[PDB]
Amino acid sequence: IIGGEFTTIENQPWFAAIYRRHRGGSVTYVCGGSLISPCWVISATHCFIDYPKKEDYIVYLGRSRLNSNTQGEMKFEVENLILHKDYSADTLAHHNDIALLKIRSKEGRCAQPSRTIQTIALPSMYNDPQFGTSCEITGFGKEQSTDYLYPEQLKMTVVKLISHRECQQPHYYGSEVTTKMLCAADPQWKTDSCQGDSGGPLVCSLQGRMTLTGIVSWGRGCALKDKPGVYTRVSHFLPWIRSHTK
Ligand SMILES: N=C(N)c1ccc2cccc(N)c2c1
Ligand code: NA
């Protein structure tokens, strides 16, 4: 997250921290995710497509820092790694950038909701917020594009939704951004999601209820003029989520 502010997991209790164990035992942060039900974390396929071994991953819930065991946190293994069959990546655009992680503790249990571990509601069909709506993003992603390390403390920011017509403008992304994708950015281009924030939530308050409107997918650089963050439009994939979580 470029700009924004430092936060803690109590303010984003659906946020999942996904790590990968490497050969030799080193563990590195991969992507963010969202708890949509006690057994299921939703993220982006591009986070896992090159290493699609469910055994390689570690999932934390209720974790506020990259290298601290936050009080009340829960650690999980991935029981099932479901990647969207029609995923593909162009130079910029990521297609069907959605994944499901069925989580299981070493005892074989799913998440136990607490004050710091909660689910995020899914959106309803054909009911996304209008352009200009302020939405929040959360992640352990880069604070600056030139950084090579990720911030130790969880960050959050607020961005505004951009219409598909505006995002398809030539100086924006042209025909590369599709109707299955949602753009969001800062009108002043100072705050944004960045590398490392992928898979993380774009949460919008709609009709008084907070919902998982988007999943951090792609963008040209970070917080660059006319280059919004691009998110998987979760409302399009509701038949796919429902069928793959049964
Ligand atoms: N500009 C963005 N919001 C954005 C979002 C996700 C990204 C993922 C990998 C690399 C980037 N530069 C990204 C930028
Ligand atoms: Na690390």
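By Swiss-Prot numbering, chain A shows 179-424, in order.
Every residue, even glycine, has its Cβ placed from backbone N, Cα and C.
Other C-beta atoms found within 10 angstroms of the C-beta of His224 (active site, charge relay system) number 22, with every protein chain shown included. The active site, charge relay system feature in Swiss-Prot is assigned to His224 (among others).
The Cβ neighbour count for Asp275 (active site, charge relay system), using a 10 Å radius and every protein chain shown, is 28. According to Swiss-Prot, the feature active site, charge relay system maps to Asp275 (among others).
In sequence order, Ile180, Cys372, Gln373, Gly399, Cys400, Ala401 are the residues of the chain that are 6 or more apart from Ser323 (mutagenesis position) and have a CB within less than 8 Å of its CB. Listed in Swiss-Prot is the mutagenesis experiment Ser323 to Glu, annotated as follows: Abolishes phosphorylation, proadhesive function and ability to induce chemotactic response; when associated with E-158.
Neighbour count (other Cβ atoms within 10 Å of the Cβ, all protein chains): 25 for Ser376 (active site, charge relay system). When secondary structure is read from DSSP and collapsed to three states, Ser376 (active site, charge relay system) falls in the coil class. Residues or ranges marked as active site, charge relay system by Swiss-Prot: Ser376 (among others).
Highlighted here are the recorded positions (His224, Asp275, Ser323, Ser376) whose C-beta falls below 6 Å from ligand 1: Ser376, in sequence order.
The secondary structure of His224 (active site, charge relay system), as reduced to three states from DSSP, is helical.
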